[PDB]
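Worksheet: one structure, shown below.
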Number of protein chains: 4
Amino acid sequence: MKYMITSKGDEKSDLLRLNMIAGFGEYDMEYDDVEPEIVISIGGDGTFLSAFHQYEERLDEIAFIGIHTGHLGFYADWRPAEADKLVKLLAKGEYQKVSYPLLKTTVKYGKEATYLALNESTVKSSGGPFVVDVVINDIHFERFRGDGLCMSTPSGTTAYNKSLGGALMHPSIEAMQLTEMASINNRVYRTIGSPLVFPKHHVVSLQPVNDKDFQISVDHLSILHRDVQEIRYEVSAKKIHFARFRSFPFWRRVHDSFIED
Amino acid sequence: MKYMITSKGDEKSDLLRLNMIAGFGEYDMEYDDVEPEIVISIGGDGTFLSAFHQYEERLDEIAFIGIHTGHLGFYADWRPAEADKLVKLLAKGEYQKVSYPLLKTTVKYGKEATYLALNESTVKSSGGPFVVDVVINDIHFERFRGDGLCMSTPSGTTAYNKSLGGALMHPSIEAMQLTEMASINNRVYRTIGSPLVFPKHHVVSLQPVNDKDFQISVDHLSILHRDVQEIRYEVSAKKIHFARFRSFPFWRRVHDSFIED
Amino acid sequence: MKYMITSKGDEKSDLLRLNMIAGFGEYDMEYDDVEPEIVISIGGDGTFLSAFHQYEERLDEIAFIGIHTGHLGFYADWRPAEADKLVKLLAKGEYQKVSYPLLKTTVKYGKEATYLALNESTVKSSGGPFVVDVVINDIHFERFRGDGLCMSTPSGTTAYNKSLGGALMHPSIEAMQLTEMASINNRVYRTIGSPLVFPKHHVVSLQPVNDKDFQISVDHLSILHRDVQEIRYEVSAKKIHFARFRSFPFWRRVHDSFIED
Amino acid sequence: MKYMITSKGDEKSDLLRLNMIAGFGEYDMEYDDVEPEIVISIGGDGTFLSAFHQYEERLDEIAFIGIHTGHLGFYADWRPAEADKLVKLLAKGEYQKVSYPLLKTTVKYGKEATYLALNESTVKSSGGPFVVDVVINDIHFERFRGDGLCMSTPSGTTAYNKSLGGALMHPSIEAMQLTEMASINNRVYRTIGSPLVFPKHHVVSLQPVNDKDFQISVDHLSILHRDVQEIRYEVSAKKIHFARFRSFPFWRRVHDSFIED
Ligand SMILES: Nc1ncnc2c1ncn2[C@@H]1O[C@H](CN2CC#Cc3nc4c(N)ncnc4n3[C@@H]3O[C@H](CNC(=O)NCCCNC(=O)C2)[C@@H](O)[C@H]3O)[C@@H](O)[C@H]1O
Ligand SMILES: Nc1ncnc2c1ncn2[C@@H]1O[C@H](CN2CC#Cc3nc4c(N)ncnc4n3[C@@H]3O[C@H](CNC(=O)NCCCNC(=O)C2)[C@@H](O)[C@H]3O)[C@@H](O)[C@H]1O
Ligand SMILES: Nc1ncnc2c1ncn2[C@@H]1O[C@H](CN2CC#Cc3nc4c(N)ncnc4n3[C@@H]3O[C@H](CNC(=O)NCCCNC(=O)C2)[C@@H](O)[C@H]3O)[C@@H](O)[C@H]1O
Ligand SMILES: Nc1ncnc2c1ncn2[C@@H]1O[C@H](CN2CC#Cc3nc4c(N)ncnc4n3[C@@H]3O[C@H](CNC(=O)NCCCNC(=O)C2)[C@@H](O)[C@H]3O)[C@@H](O)[C@H]1O
């Protein structure tokens, strides 16, 4: 297999990467960071998100693996001490692939840009008040006034979405979840309050009310967009694929990350 | 079609029912409350939940319709003024069927009882402290200490689940959602806090820790169970079917019920 | 000083109590559980709440001290290993007194009963729906529909109130805090949602709307009241007094109980 | 009395102001915007906050009055139709003064700046991750990681603080309330979660952990501070004073603004 390895870049991660490369040299494994079939991320979830975005144009051809060199990362399945066992198992093709859903964000102006999110896409104002109309499948649902909005994938539900009161969703559910950031609610201004969970093929559109400039973040890459006509969220047709070598169920992963491990 | 009509029993609902019966008499419609194919509920969501439980043994043979005689009911699609138009459309078979998921609860003792919920199943203590171990697909996930737990269907997400901070979920998603009621969280006792959303085929089991008596409510029918070994939640294979005569999208229904109408 | 010692009653607490009694015998200390001036509670916060209610008729004549024999108790200032140092310091009168506010609950029928709470007073229905009008200083404020209501003292804010989303309040603030349990909020039914913090001399009255039977709990002593006309909450004029031998600030106590220790 | 009138500046507010000025001309009232004793704000709460900050250096010499020309403003006690009755009552000195507490924020660098807030002071990062140590009366209480923090006065509790889950506090309570914005909570990172309510003379200090640049907002005036050593919050010794001409209790004001009016 062609493979590549990204590192967080501290001394620990860089040496783990060099040692795994040396270990891969003893098998029919070619290091190739243009067209890898296996992408190994060594670091944390931030490192793993950067790896996903480096290869977002070849998701259907890649299985990802995460090694956490600090504390547990949610997209990590290996500790550094297990890296040799990983090399051997990867080499012998001894794995099954697991797929998580992805979120597509489309930004239109006055022209379009699309982004793929593994965790979430959020939107805030570029300074002034944040006010958008929320339109669900072309039905006007609410006018949102507040700090911003967060649209999460299932595997993203344990990240920013969790901090905003959202529900944790198992990743086999093909859905996206919208959570509010500090909405205004009084007798004049009203939002639903609750997180909202949307299935595949529903489209959630945000439409400016006054200011048209927004800070849009996709997995914490945050970009100012000007003259925005619409921001459209839907579950992507594209999926990220994971190499899985043993059972590490999602709910155990949640348990280990939030309850005790 | 065989049909029947349940009424909340106030003067308004009883007369609407008699007038609809008279209207049905002018078509090939037989009143039959043993084996109806159409069940019409006139009242509110409580009335509609009672209708569902009166016929839970023939869900695959029945389409339900709700008329709200007070303010909007979530399971209601008609106002009383539209009852004549309903009679005519029902008679001419001018409808499509829509299915919502259901929740199955199994209670084992030391012997089993199962219940079907359209909104939710909740569990509390019979007086003493409520303490259960939460086991997800045979994996011990947390020990819950607090007031109780609520497992909601998708259409139930807008009911008790909403009041407990849960996410609102579109009913095409085959899932159930677990929410906490006032858990204890300190350095000794820890729960996940967040609502949890489970797909079809996941089993959530509650296991007593000390007290074995629980008050279990299914759609607000609340029953004391003694000597409980286990309470198991899963998405039912059974579905409730609705007669639909026009588009009334779920998110518009949410909008009309919580934002403005 | 006259003193007494209550024990949780496990082997550990009973022996600690006997050893402290023996230690007190070596000083001008008389064991007296009718008119103690010092009440020592050995156990947990439940034990300490029982001690407070055993002596609620002599609060102005008593300083309380808590020993936690299990993990940290919020009303506890001593570990069991420090009991000897406690005996010596108590005996030599080497302490300052600290006062926390208390909550008064009055229940009227059709006749009155009053209770004093150190943590909180809550109200629920005796089975049926819970619906009360909330009246603040004779001003109708909201009609509450839901599971119940919790009125907390400042030192109670870290207990049930915390689990219900309430704010943690420093105990020098003479106030009470009202929190909701799972209110219904839709276009027909509306509550404030937020916790409410009331100063001394404000009166919060709950008035039945339909059912007149309520389960009222004061520090987890829960009693059915029938034919209730009114439930009135106000900050008590009475205060619980603590013996303090060293600085153990409230916010450090919070830190140690919820963050790390 | 010397008085001045600020207007939101729309046609409606400017004409109300001119008509009130004309009405004041018929009494012993001098228009003076350098040293007014009465400051009348015509507009909304934003207008009223701007009036407060225009005169923050003479709070002990000023009574404020608010007129809301749009929907109810929380700092507003008059509708535009009552402006004549206001002029007459103000002129004849027919009023009592009411005082609300204020929040003092001190920012130190490496040099100090202080600000007075009527609603709240918030702190966020200037872009990068927000990470501060929270120190309460020189006791390290938690390391906060998340979007930011909000410190609210009592009258501010119904504003941003409310949107962040904070408790609503009656303004006679001399306190400040700290609320979190989307904190990270997992097995590695822990915050208290709950709002915290501090009495007079407690000092809450925020200390940078890595990045030293912060966006600090005081009543929605938002300013970048660089090279920050510390941000200190305490209840101000200074108070804003209101002219009151009739009873309009705080809890009725809350009721009218959030429940119905
Ligand atoms: N106010 C907020 N509250 C909560 N989360 C927030 C907030 N703002 C942004 N984010 C999330 O940061 C992601 C991106 N950063 C790497 C990551 C992750 C991750 N992904 C998952 C997952 N799928 N499941 C469970 N845990 C996960 N984690 C865990 O978050 C912790 C690290 N993140 C933070 O410090 N963020 C705060 C600002 C700084 N960020 C970064 O520079 C990049 C590590 O523990 C990591 O393991 C974004 O995508 C949001 O989601
Ligand atoms: N603390 C609580 N907070 C919030 N809900 C609670 C709480 N406790 C129990 N329940 C729910 O009551 C259901 C059952 N009652 C009929 C119904 C409904 C319904 N179903 C849906 C739906 N699927 N989507 C959107 N709205 C829905 N509604 C709307 O609730 C309002 C009526 N219910 C209440 O007064 N309950 C409080 C106790 C009294 N109950 C009853 O005697 C029977 C009407 O407005 C009705 O339209 C149970 O199943 C829970 O879910
Ligand atoms: N759903 C709920 N969620 C959260 N609390 C609830 C709930 N229902 C009731 N209560 C509280 O129980 C008190 C009374 N019980 C002894 C105590 C305490 C206490 N007082 C304080 C304080 N002032 N500050 C910080 N921690 C405190 N604790 C800590 O609570 C833990 C123990 N309590 C519970 O298991 N209760 C659940 C039901 C069983 N209870 C009891 O048999 C008696 C121990 O850790 C103890 O240290 C009542 O008064 C409420 O407040
Ligand atoms: N995410 C957020 N969620 C909730 N509040 C937020 C958020 N961010 C900032 N703020 C608050 O805005 C204040 C400042 N703006 C004028 C005011 C007020 C006020 N003060 C009180 C009070 N003491 N009690 C009850 N209601 C009050 N209101 C009511 O807020 C509504 C208007 N405010 C907003 O649109 N803000 C969002 C951004 C735009 N802002 C402004 O350009 C200036 C009107 O209804 C007004 O009446 C700041 O100081 C925060 O507190």
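Residue numbering for chain A follows Swiss-Prot; the residues present correspond to positions 1-110, 114-264, in that order.
Using N, Cα and C of the backbone, Cβ positions are placed for all residues, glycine too.
The Cβ of A:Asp45 (mutagenesis position) lies under 8 Å from the Cβ of A:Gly66, A:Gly73, A:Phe74, A:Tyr75, A:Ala76, A:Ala162, each on the same chain and at least six residues away in sequence. A mutagenesis experiment is reported in Swiss-Prot for this position, A:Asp45 to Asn, and the note states: Only minor changes in the structure and a 10-fold decrease in the kinase activity.
Taken residue by residue with DSSP, A:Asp45 (mutagenesis position) is part of a helix. As annotated by Swiss-Prot, active site, proton acceptor applies to A:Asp45.
DSSP classifies A:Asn164 (NAD(+) binding site) as helix under the three-state reduction. The NAD(+) binding site annotation in Swiss-Prot covers A:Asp45, A:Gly46, A:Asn122, A:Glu123, A:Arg148, A:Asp150, A:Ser158, A:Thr161, A:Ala162, A:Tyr163, A:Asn164, A:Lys165, A:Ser166, A:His223.
Record note (Swiss-Prot), mutagenesis A:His223 to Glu: Twice less active than the wild-type. Its activity toward DTA is increased 2-fold. The unchanged residue is displayed. For A:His223 (mutagenesis position), the same-chain residues lying six or more positions away in sequence with a CB closer than 8 A to its CB are A:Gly46, A:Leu49, A:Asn122.
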Look at the break of 3 unmodelled residues running from A:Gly110 to A:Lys114 and give the Cα-Cα distance across it in Å, whole number. 6
List nothing but the largest Cα to Cα distance in Å, as a whole number, among the residues A:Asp45, A:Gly46, A:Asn122, A:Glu123, A:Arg148, A:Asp150, A:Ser158, A:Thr161, A:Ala162, A:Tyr163, A:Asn164, A:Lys165, A:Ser166, A:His223 that the record says bind NAD(+). 31
Candidates from A:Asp45, A:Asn122, A:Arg148, A:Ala162, A:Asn164, A:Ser166 close to chain D, where recorded positions are judged by Cβ under 8 Å: A:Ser166
Tell me the coarse DSSP state (helix, strand, coil) of A:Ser158 (NAD(+) binding site). helix
From the recorded positions listed here (A:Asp45, A:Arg148, A:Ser158, A:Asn164), select those whose CB sits under 6 A from an atom of ligand 1. A:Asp45, A:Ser158
